[PDB]
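Colleague: What follows is a single structure, and I will ask about it in a moment.
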Amino acid sequence: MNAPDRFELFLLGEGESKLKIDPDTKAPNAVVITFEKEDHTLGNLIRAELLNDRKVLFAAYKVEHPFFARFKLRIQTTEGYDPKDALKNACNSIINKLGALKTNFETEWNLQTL
Amino acid sequence: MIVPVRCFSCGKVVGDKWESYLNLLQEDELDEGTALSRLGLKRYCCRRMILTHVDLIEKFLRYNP
Amino acid sequence: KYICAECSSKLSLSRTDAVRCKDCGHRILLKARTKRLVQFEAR
Amino acid sequence: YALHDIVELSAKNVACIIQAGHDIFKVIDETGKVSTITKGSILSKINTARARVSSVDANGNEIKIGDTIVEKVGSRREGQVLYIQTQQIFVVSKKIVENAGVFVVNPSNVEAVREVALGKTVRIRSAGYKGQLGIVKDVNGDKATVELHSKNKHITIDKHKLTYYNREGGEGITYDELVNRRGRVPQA
Amino acid sequence: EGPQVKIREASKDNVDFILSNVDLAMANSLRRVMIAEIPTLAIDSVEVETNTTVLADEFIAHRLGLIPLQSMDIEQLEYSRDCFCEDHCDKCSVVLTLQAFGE
Amino acid sequence: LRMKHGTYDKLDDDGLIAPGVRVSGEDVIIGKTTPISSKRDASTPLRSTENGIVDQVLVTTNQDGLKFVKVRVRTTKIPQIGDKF
Amino acid sequence: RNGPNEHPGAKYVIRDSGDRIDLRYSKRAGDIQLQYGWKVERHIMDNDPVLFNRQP
Ligand SMILES: [Zn+2]
Ligand SMILES: [Zn+2]
Ligand SMILES: [Zn+2]
């Protein structure tokens, strides 16, 4: 009778920002990025890419509740390294890897007659 | 009533082969497993979706309306 | 405005009129679906 | 007739009862004069609840029946308005015993302390439920409540972004013809 | 170089391949987007004008919704919620008609 | 004098909702009025906690010949968290 | 202003005199100015204590 709006899971609500970045006082140079209308798909990949970087120290993604399509990513890097720059670099690396994988798959499919 | 359009577990379309399944069972007198394998159902989800279905639509159509 | 359960023939009877089918003695007298537009979704 | 009841003495005279008797009633008129009359002198009883009479106070704030007001001059009597006259207002106060606590004061000397959409099939235009048939139940003002045909839920959506259709099919019309043209469903 | 694909076998509607030099998280995210995030065209709204079958309007509408539809040019098509249209314009929706009766 | 919150617009001239009509809340399903001696409404409001599309309506005569009406309403219920299996 | 239909809202407003006015039935809800000493029947919000019990 009051089931959640299914489309609302992946659609931003009125007056809602896609990303909300706030500082974290638990540790120095730590930030919390709340992703709205997102699932484990992007959070896990972004966190895995972040952990692959030596400069990045801590990168953890948490889903508060399955009901709400939203998660929070805590990122802490070394001194003098802005976490937003690290996230941007991780996203760029993910895009490059995805493009390379797409090109390889297309080449393999073209090579195969079937 | 009618065979489900897609498998509940995976979502594979299984409604196309219900008539083929019945024809194989009757025309070729093949066993359930062999007919299902020939139709192209590997995962047991679709196997039980097709095998366990009951054609109540025909029984409902038996009535005049 | 109405149909017979067996004959399935339209009657279009009015008020202060018998509710029995004209073709047969059966008087179930089912009613046809509303003419108003109806929409449904697979969700 | 009971205490505090409003009595229409004549076509232009309205009084408030301060002592309800069997056949003799003591009533204060709009001029503040208290007089004793008989049951026959009362033409009819004015229903305060159904009386749509309003006045303007000194500060300009609208005052209706039952609102608490305080006189700006005099004894600053505080009380609830029972009825509003063309040039006077009757106010009953629980702190005054004289005249059963009912006094007549001038309004300037006191200070206060058809929906076309409803019942028509509609389709939403700009929302997550656009293109879905709905039936309008009620409107709360600037927003219309619609029950979806295919969903067992009622949703509130702005009426301006909904297109109205005829009882049976028909063409869709936005919320611009019904407001201008008199409510009439299109032709199927 | 990056990640490479080794297609062990391919078919009309089934392809088995191998991904190398790729993280587990990336593969899982790829699977998730492929199973959920790929746009597709399917019947969304069903309007009934004359139905008298033993089945129910909601039942048949649900069955129709699951019917696959061609979506090769889905990218060209635009979401209805995006384009400025009154309702199911040709630029954001596909309209089909179902007619039948017994004998 | 007795009028309830149920919307009577869904009712047709005959006073019975035809199949395919959306009804919810206290919407009247059967419109019946008992003369009083001018008349008082005696409609059968829909269940407050249940709603759906009216499936079928039939009108017949009882054993004594009095008009009798039976309206069947059909709803589609999908599994939810609170449902028991 | 949100109204009874919207969850973070209210359905009834209690004035000083004690009379209760409903919001859904009143089309001028947005024009009502709240005054000190009045009471509003607001929908239960987060961090609102409530007793949970089982019949046995
Ligand atoms: Zn399957
Ligand atoms: Zn007949
Ligand atoms: Zn469009």
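By the numbers in Swiss-Prot, the shown part of chain E spans 4-106.
Looks like electron microscopy, 2.8 Å, at least that's what the header says.
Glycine is treated like the rest: Cβ placed from N, Cα and C.
Looking at Swiss-Prot, the entry for mutagenesis of E:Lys9 to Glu says: Transcript termination readthrough. E:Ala30 to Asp appears in Swiss-Prot as a known natural variant, with the remark: In mutant RPB3-1. Residues annotated as Zn(2+) binding site in Swiss-Prot: E:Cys86, E:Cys88, E:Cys92, E:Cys95.
Have a look at these and tell me how they're positioned relative to everything else.
Modeller: Every protein chain shown contributes to the tally, and the Cβ of E:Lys9 (mutagenesis position) ends up with 11 other Cβ atoms within 10 Å.
DSSP gives E:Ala30 (variant position) a helix state.
Within its own chain, E:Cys95 (Zn(2+) binding site) has E:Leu80, E:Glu81, E:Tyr82, E:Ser83, E:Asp85, E:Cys86, E:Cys88 as residues 6 or more apart in sequence whose C-beta sits under 8 angstroms from its own.
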Colleague: Recorded positions E:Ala30, E:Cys86, E:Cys88, E:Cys92: which sit with Cβ under 8 Å of a chain A Cβ?
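Modeller: In terms of proximity to chain A, the recorded positions that count are none, since no Cβ is under 8 Å.
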Colleague: Measuring Cα to Cα, how many angstrom lie between E:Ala30 (variant position) and E:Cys92 (Zn(2+) binding site)?
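Modeller: The separation of the Cα atoms works out to 38 Å.
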Colleague: Would you identify which of the recorded positions E:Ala30, E:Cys88, E:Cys92 has the most other C-beta atoms lying within 10 angstroms of its C-beta?
Modeller: E:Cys88
Colleague: Express the distance between the Cα positions of E:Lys9 (mutagenesis position) and E:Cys92 (Zn(2+) binding site) as a whole number of Å.
Modeller: 43
Colleague: Would you list the other residues of this chain near Zn(2+) - those whose C-beta lies within 8 angstroms of the C-beta centroid of E:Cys86, E:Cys88, E:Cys92, E:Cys95 - in sequence order?
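Modeller: Neighbours within 8 Å of the Cβ centroid, excluding E:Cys86, E:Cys88, E:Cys92, E:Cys95: E:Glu81, E:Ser83, E:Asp85, E:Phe87, E:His91, E:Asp93, E:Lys94, E:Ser96.
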Colleague: Given the recorded positions E:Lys9, E:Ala30, E:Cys95, return the subset with CB under 6 A from an atom of ligand 3, ordered by sequence, or none if empty.
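Modeller: Checked recorded positions vs ligand 3; flagged E:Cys95.
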